[PDB]
Amino acid sequence: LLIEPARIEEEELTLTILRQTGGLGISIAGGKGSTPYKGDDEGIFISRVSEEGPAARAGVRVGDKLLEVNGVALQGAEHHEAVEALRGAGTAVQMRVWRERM
Amino acid sequence: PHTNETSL
Ligand SMILES: [Cl-]
């Protein structure tokens, strides 16, 4: 009958966040030794994005898996290590993220 | 058990 449309299964991005006083406006969840956010994945996922915050205006979304921040790779990283990587972030934060659809 | 969450 009819055909399925072209679909983007997964995606990798870079979103330059410009932290205005008050933080990035997001919450992270997961880490090596923590309860996975998706399946058994121990990555650093974005658990919230305060709308009209810095990270929202930049394109970040809930569930985006945080891979790298300003040249620092979060591969196998614990939670607090991803917390401290983002606390010395500076006024400009370039993250590499990963996503799924729906 | 271990459920972590941190505002930023
Ligand atoms: Cl922590």
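Residue numbering in chain B adheres to Swiss-Prot, whereby the residues present occupy positions 822-829 in order.
How was it done? The header gives X-ray crystallography, 2.1 Å.
Quick reminder: no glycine exception, Cβ is built from N, Cα and C everywhere.
Proximity of B:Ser828 (mutagenesis position) to non-local residues of its own chain (separation of 6 or more, Cβ distance below 8 Å) is seen for none. In this structure, B:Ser828 (mutagenesis position) is part of a beta strand by DSSP. What Swiss-Prot notes for the published mutagenesis of B:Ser828 to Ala is this: Reduced binding to SCRIB.
Under its mutagenesis annotations, Swiss-Prot gives B:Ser828 to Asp the following note: Higher membrane localization, reduced formation of lamellipodia, accumulation of MYH10 at the cell cortex.
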